[PDB]
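*Asks:* A single structure is presented below for examination.
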Amino acid sequence: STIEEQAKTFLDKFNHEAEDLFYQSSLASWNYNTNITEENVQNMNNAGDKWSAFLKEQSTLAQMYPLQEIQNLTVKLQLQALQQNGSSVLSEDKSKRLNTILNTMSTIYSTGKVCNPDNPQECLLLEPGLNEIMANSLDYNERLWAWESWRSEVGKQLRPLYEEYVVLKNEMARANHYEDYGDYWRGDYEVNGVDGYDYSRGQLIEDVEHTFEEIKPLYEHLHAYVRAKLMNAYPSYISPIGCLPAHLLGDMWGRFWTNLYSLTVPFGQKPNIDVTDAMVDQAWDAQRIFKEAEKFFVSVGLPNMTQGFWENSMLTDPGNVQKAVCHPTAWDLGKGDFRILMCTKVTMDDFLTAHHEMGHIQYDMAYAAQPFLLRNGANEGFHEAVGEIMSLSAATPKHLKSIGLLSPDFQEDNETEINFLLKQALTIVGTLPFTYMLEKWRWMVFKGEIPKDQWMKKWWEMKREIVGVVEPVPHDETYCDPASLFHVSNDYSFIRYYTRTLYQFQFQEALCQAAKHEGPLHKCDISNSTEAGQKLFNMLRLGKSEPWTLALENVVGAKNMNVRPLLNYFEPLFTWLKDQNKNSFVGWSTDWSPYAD
Amino acid sequence: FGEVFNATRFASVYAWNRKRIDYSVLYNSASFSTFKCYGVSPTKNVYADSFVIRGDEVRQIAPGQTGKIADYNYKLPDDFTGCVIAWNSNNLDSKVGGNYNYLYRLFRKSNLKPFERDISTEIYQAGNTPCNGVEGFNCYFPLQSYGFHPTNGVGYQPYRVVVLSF
Ligand SMILES: *[C@@H]1O[C@H](CO)[C@@H](O)[C@H](O)[C@H]1NC(C)=O
Ligand SMILES: *[C@@H]1O[C@H](CO)[C@@H](O)[C@H](O)[C@H]1NC(C)=O
Ligand SMILES: *[C@@H]1O[C@H](CO)[C@@H](O)[C@H](O)[C@H]1NC(C)=O
């Protein structure tokens, strides 16, 4: 009759009630996604509303159990997860205002479309629209026009809405016993009550800054190389001692540098390793791709996929017969029901994506044996890391030759290795400074270090001193550049990508060491390595019951993040870049501008 | 053994059916997922206890096993001298939208003694304040229904279990 037994009984009831209230919602959502009809939409909405009502009622019931008189860590974690009230802490009027602001911001982002004065009647949306121009066009004027137009409309529209959003979210976070909303976001990594594994919210900022400072030289060399190739592309627009313009980074926000590959390819004569033609020649289907992925996951040691996976999954595209959006997604409907929904085609990219979603489903199957609430990753950056390490293992040339997809006489020339490493760099290293900058700006904006009249100035100072990117057109206080991004204007955390990359490389190095692989880390394949599978599964079966530090120590032997694996993955490329940067200025000057130079 | 293994519908595990009744053609069916005999092999008063449980709880129908099914629904002695037969019935006992007919007791004050059947639906009194027959804080109905669906996993699919006690 003690509080411990009462909480245990309440959780016993809640685990059984939560199942089949989440399964029905999952089934309705799956039916809506696979079969797009209005009745399916209504069924999905009804199921979601019922599940949300059940969740709020259970939270209200669970708030009556104090955490002071609880001695078990699992019960305490479940009650902490359930008791969390969130936005309901505010008044009804405040909640309605916040919901209206969030919905208005999302709608303004989605419907936003800039139109040139020459023909206002016909103009481009965001997708594909300006994205195609920012990815494929080589015109300085067109790129600058698209960038400036999208900013001048979207940021001006979302500025006061973002200010009100910041105020309301700060109020909600303060009402929930937090310093600010940034503290609320950093609370996803808090560990407490465990000896030798505690992790504070204030430690996250310190760790991120330390790892970024350790990463900086490689980013500087990559930035210098990209700037040299860009000056080759753009003769009289980019200074050799200054930063890069924001509208020449290959995409809309400078988040990724992949589209710069064609401009910055080291050896254009040598082609990339693309096996699409071989896949077509061998008559490979989506079922074949998924069977090879399952075979790889069986070889590494993880079990094979259930029969229901092969009978209820939408591995192909039904066609015009029935409409279905097929963003590639792994579904855990509950009660041991796992599915994958994606229009798998005959392409190496689809091959890697199939392995990625297969790894997601394997991780879900691994932690499905835990109680309902404790059925997520230990922290928010583990699922994606697992998927990406599966993709890296599947993408290696050794695996391609072993599965019968690359000719045995293929020579792994070091030029191809450099090209692959530079592509990986443009994809991975070029986004870490952007993520760090954006999260730091949002955190100190929530904190209050940046007054409302210094948002744009501090934003562009961070662009200049951290990312090494300069704005092409002067901006004022009527602009809100961060809101132009999807995550910022849709209330989404962003440090997950940084932590995910770090965890990705740590896991890869750990499994390669377990697999007894000799040589470069980028030529590593964990195939046929049962010990790596054992370590991986031992980490995966914990769910979120144990602190993420404990799982990190289980895999890599370290309790915290580390960038040494990331620097080891790019060592050949780092040496090559240092060789090519002997006669170029490594760094940037935060004074030069395209308009003030 | 006719209606024992080929009944139209089986009973709930808490209200498990008990019937008083050549063990070769039964073993050679080659269609039973579990045919575990304790003490006496099939080749070498009889009670037939029939019910339906979840797929992953079949292992709880063995002597010396913990779990809610053994503690509160169906307990066997450690000196069991019979056989336990379990087979999947996904086609029979599952339907689109769920089959909520089968029930099981989730809460009790104490564990069932061997070969005990409990049917009373008295409101569980978890806390100190009396429930007074009304569900509320620290007051839960002890019986919960299985959510059997065709698309459930093998560990969540319905399983028909018959226990032969000699
Ligand atoms: C999709 O939904 C429509 C109407 O809800 C229905 O007629 C059709 O049979 C469904 N498709 C499938 C494959 O069940
Ligand atoms: C917490 O409860 C679980 C069962 O719910 C038990 O296995 C575990 O030993 C308990 N932990 C502590 C520290 O009492
Ligand atoms: C794994 O072992 C199988 C069976 O011996 C073999 O066919 C396959 O090529 C091996 N894979 C690797 C990457 O060595």
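Using Swiss-Prot numbers, chain B covers 338-358, 364-386, 394-515, in order.
In case you wondered, yes, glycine gets a Cβ from its N, Cα and C as well.
Pulled from Swiss-Prot, these are the listed features:
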type	residues	note
MUTAGEN	B:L452 to R	Increased resistance to neutralizing antibodies. Decreases HLA binding to NF9 epitope. Increased binding affinity to human ACE2
VARIANT	B:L368 to I	In strain: Omicron/XBB.1.5, Omicron/EG.5.1
VARIANT	B:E484 to K	In strain: Beta/B.1.351, Eta/B.1.525, Theta/P.3, Iota/B.1.526, B.1.1.318, Gamma/P.1, Zeta/P.2 and Mu/B.1.621; May enhance affinity to human ACE2 receptor
VARIANT	B:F486 to V	In strain: Omicron/BA.4, Omicron/BA.5, Omicron/BQ.1.1
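Mind mapping these onto the model and telling me what they sit next to?
*Replies:* For B:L452 (mutagenesis position), the Cβ neighbour count at a 10 Å cut-off comes to 19, with all displayed protein chains included.
Same-chain residues at least 6 positions away in sequence with a Cβ under 8 Å from that of B:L368 (variant position) are, in sequence order, B:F338, B:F342, B:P384, B:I434.
DSSP assigns B:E484 (variant position) to coil in the three-state reduction, outside any helix or strand.
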*Asks:* If we take B:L368, B:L452, B:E484, B:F486 as the recorded positions, which have a Cβ under 8 Å from chain A?
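*Replies:* Cβ contacts with A, in sequence order: B:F486.
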*Asks:* Give me the Cα-Cα distance between B:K386 and B:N394 in Å, rounded to a whole number; there are 7 residues missing between them in the deposited model.
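*Replies:* Logged value, Cα of B:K386 to Cα of B:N394: 17 Å.
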*Asks:* Could you tell me how far apart, in whole Å, the Cα atoms of B:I358 and B:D364 are, given that 5 residues between them are missing from the model?
*Replies:* 13
*Asks:* Can you tell me whether DSSP puts B:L452 (mutagenesis position) in helix, strand or coil?
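*Replies:* Going by the DSSP assignment, B:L452 (mutagenesis position) falls within a strand, counted as strand.
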*Asks:* Whole-number answer please: how many Å between the C-alpha atoms of B:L452 (mutagenesis position) and B:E484 (variant position)?
*Replies:* 18
*Asks:* Validating a neighbour-count step here. Other CB atoms within 10 A of the CB of B:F486 (variant position): how many?
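*Replies:* So the number of other Cβ atoms within 10 Å of B:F486 (variant position) is 13.
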